[PDB]
Amino acid sequence: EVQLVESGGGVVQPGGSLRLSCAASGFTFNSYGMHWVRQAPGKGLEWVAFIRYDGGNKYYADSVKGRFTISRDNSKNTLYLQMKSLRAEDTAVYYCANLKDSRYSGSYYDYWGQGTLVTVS
Amino acid sequence: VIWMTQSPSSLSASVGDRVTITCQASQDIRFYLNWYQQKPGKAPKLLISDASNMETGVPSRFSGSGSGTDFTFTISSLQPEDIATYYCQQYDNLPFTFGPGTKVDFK
Amino acid sequence: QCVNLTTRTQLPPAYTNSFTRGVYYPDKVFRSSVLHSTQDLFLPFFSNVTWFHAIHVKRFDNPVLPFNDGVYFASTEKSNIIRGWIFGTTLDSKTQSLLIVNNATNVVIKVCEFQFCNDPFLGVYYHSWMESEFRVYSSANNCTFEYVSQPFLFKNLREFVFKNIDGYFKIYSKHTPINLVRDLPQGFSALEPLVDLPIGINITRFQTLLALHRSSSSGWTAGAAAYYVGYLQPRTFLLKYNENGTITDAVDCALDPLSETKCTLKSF
Ligand SMILES: *[C@@H]1O[C@H](CO)[C@@H](O[C@@H]2O[C@H](CO)[C@@H](O[C@@H]3O[C@H](CO)[C@@H](O)[C@H](O)[C@@H]3O)[C@H](O)[C@H]2NC(C)=O)[C@H](O)[C@H]1NC(C)=O
Ligand SMILES: *[C@@H]1O[C@H](CO)[C@@H](O[C@@H]2O[C@H](CO)[C@@H](O)[C@H](O)[C@H]2NC(C)=O)[C@H](O)[C@H]1NC(C)=O
Ligand SMILES: *[C@@H]1O[C@H](CO)[C@@H](O)[C@H](O)[C@H]1NC(C)=O
Ligand SMILES: *[C@@H]1O[C@H](CO)[C@@H](O)[C@H](O)[C@H]1NC(C)=O
Ligand SMILES: *[C@@H]1O[C@H](CO)[C@@H](O)[C@H](O)[C@H]1NC(C)=O
Ligand SMILES: *[C@@H]1O[C@H](CO)[C@@H](O)[C@H](O)[C@H]1NC(C)=O
C-alpha cells in the first residue's frame, strides 16, 4: 500500500541547481517527519536532511548545510529538496525515507523510496 | 556530531556460519541504534531498532545487542540470501549518521 | 501471554474534516464576555483528521502512531471497546511508559518500565466478569507514578486532547451526543481540562488499547471499532467567552485572510 516515489533527477553542471521531489501515498504523510538520504556510487549511506511533520523545524548534515533546503507541502503529500551550488562530490542516488525513530519523528515504521540519480559534471 | 565506525569492513562466511559485525559510536548513544541490510540496486531494509528490537517479518536467526558506545549485530546461521551490506545508524541526536557499512560476502 | 492479532496487512488511511472541533480551554482562568487571543497548541480548523478502523468487519489493524507535539483523539461507540492508551518512546522494558486503562468502576494510570506485547490488548472474560492487563504487557518494573480516579470514558462522541509539556501530561475531554455517522459533527464545543499528571517522561509514540472478549489469537473477538486522530500545531486563536465563561466560538487566525482580519481587530 505504502509508496514513495522520487523524481526530478538528471544531469547538471557544477555550480548549478536541481530540485528533487518525492510523492507519498498509502500513509498519512502529514503525520510523519521525513528524511533525505543519499548514496554515492561505491559508497555507503549518507544522511542529508530532516523535516518535522508540521514543516517547521529543519535539520541538515554539515556537508550540505547552507546549500540545501528541505521543504514539504502537506496538501499534495509531496516532499521537496532544493539543492544549490552543486559540486561533483554531490553525485549520488537520493532517497526519500521515513526512518524508524523513537526519539525525534516518532515513526514506528520504516519506509524508503526507489531513489533518483543526480549527476554533477 | 557523533562519529560511527564498523568492523570488519568486510568479512566472508559460508552457509551456517555465525557472523558478527561490530558498530562503535564516538559518543554514548544509549540504546538508539538501527541496523539496516542493503542489497545492490535496492533501498536499505531495517532489521533491528533500538539496539535489540527485531522488526516484524525479520527471521529469528538475526539478533543484536549492546549499549553506550559498543554494539553488536549477529547472524546465528548465515543463509545464502543474507549476502548484503549491513549498516548501523544512530538517532540519539541530530544530525543522524550511518556507519561505513560492512559487506558480508560468500566464502 | 501475548498473542498475534495483527496477522493481516496494513489497511490504507481514510480522512475526515475536523471542521471547528478540537479546541480546549487554554488555561484555568475565568474570563467572561470577552474575546481573548491566545497562542497554544491547537488542532487547525478544517484540517484532515485520520480515520482509523482498528477492527474492520475480523480484520485487526491497530497501529502505533507518532505523538508529535500533541494528539487530538475522538471516537463514537456504544460497545466500550476502546479502553485506554499507551504513551512512550521505545514502548519496551528499556524506558518508562505511560499506561492509561479505563474499566467499569475506575481509571488506572501507571508509569513503569512496561514490556508491552507486539499488539497489546485488554483481555475480558466471562464466567461474573474478569479482566486482565497481562494481555497488554508481560511484566513491568521500576514504577515511578500511580494515579487512580473515576472513569474517563443516538451515539456518544468522546473527544480527548493529549499534551506533554515540561513533564506534565495534560488531558482535556468532552462528551457530547451525536446523530451522525462516518464523520465528525459541525459546530463548536470546547474541551474542559480533566487531569494534570506530574509524570516527567518523554512521549514520542502512542497506541490505542482495545478490549477483546474470550469467545490462541483466533479465540479473541470484538465488534467493529474506529477512531479519529489529529495533531496539534502552534496556532493563534481568538476565543469568544460568553457571560458564564464558556467558550462559544473561536477563530483560527491562519485559516484565511478573513480570520486574520478578525484576530487583528479582535472582533467576530
Ligand atoms: C527527553 O528528550 C530530551 C530532548 O532530546 C533529552 O534531553 C537531552 O539529553 C541529553 C543527555 O543528557 C543531552 O546531551 C548532553 O548535553 C550536555 C550539555 O547540556 C553535554 O555536556 C553532554 O555531554 C550531552 O551531550 C542533550 O543536550 C539534551 N537535549 C536537550 C535539548 O536538552 C532528554 O534526556 C530525554 N529524556 C530521557 C529520559 O531520555
Ligand atoms: C477496575 O479498576 C480498579 C482500580 O484498579 C480495581 O479495583 C482494585 O482492585 C484491586 C484487586 O482487588 C484492589 O487491591 C484495589 O485496592 C482496588 N482499587 C480500587 C480503587 O478499588 C477494580 O477491581 C477493576 N475492576 C475489575 C472488574 O477488575
Ligand atoms: C506469535 O508469533 C511469534 C513469532 O513471531 C511466536 O513465537 C509466538 O509463539 C506467537 N504467539 C502465539 C500465542 O502463538
Ligand atoms: C484534505 O484532503 C483533501 C483530499 O482528500 C485535499 O483536497 C484538501 O486540500 C486537504 N486539506 C488540508 C487542510 O490538508
Ligand atoms: C528507575 O528509573 C529511574 C529514572 O530513569 C532511574 O534513575 C533508576 O535507576 C531506575 N531504577 C531501576 C532499578 O532501574
Ligand atoms: C448563563 O447562566 C445562567 C444561569 O446563571 C443561565 O440562565 C443562562 O442561560 C446562561 N447563559 C449562557 C449563554 O450560557
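In order, the residues displayed for chain C correspond to 14-70, 77-146, 151-176, 186-247, 254-306 in Swiss-Prot numbering, which applies throughout.
Cβ from N, Cα, C; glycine included.
Swiss-Prot annotations:
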type    : residues        : note
MUTAGEN : C:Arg190 to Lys : Partial loss of biliverdin affinity
VARIANT : C:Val213 to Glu : In strain: Omicron/XBB.1.5, Omicron/EG.5.1
VARIANT : C:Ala222 to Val : In strain: 20A.EU1
MUTAGEN : C:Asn234 to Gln : Increased resistance to neutralizing antibodies
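Projection of Swiss-Prot feature records onto the structure.
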residue	record	DSSP (3 states)
C:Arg190	mutagenesis position	strand
C:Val213	variant position	coil
C:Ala222	variant position	coil
C:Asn234	mutagenesis position	coil
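Here the Cβ of C:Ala222 (variant position) has 19 other Cβ atoms within 10 Å, regardless of which shown protein chain they belong to. For C:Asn234 (mutagenesis position), other Cβ atoms within 10 Å of its Cβ number 16. Separation across the 6-residue hole in the deposited chain, C:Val70 to C:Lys77, is 5 Å (Cα atoms). Missing residues between C:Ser247 and C:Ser254: 6. Distance between their CA atoms: 11 Å.
Look at the Cβ of each of the recorded positions C:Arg190, C:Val213 and count the other Cβ atoms within 10 Å; the largest number goes with C:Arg190. Gap check: 9 residues are unmodelled from C:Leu176 to C:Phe186, and the C-alpha separation across it is 17 Å. Spanning 4 unmodelled residues, the straight-line distance from the Cα of C:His146 to the Cα of C:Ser151 measures 5 Å. Reported as a whole number, the C-alpha separation between C:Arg190 (mutagenesis position) and C:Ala222 (variant position) equals 12 Å. In this structure the C-alpha atoms belonging to C:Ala222 (variant position) and C:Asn234 (mutagenesis position) are separated by 27 Å.
Taking the C-alpha positions, the distance from C:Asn234 (mutagenesis position) to C:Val213 (variant position) comes to 35 Å.
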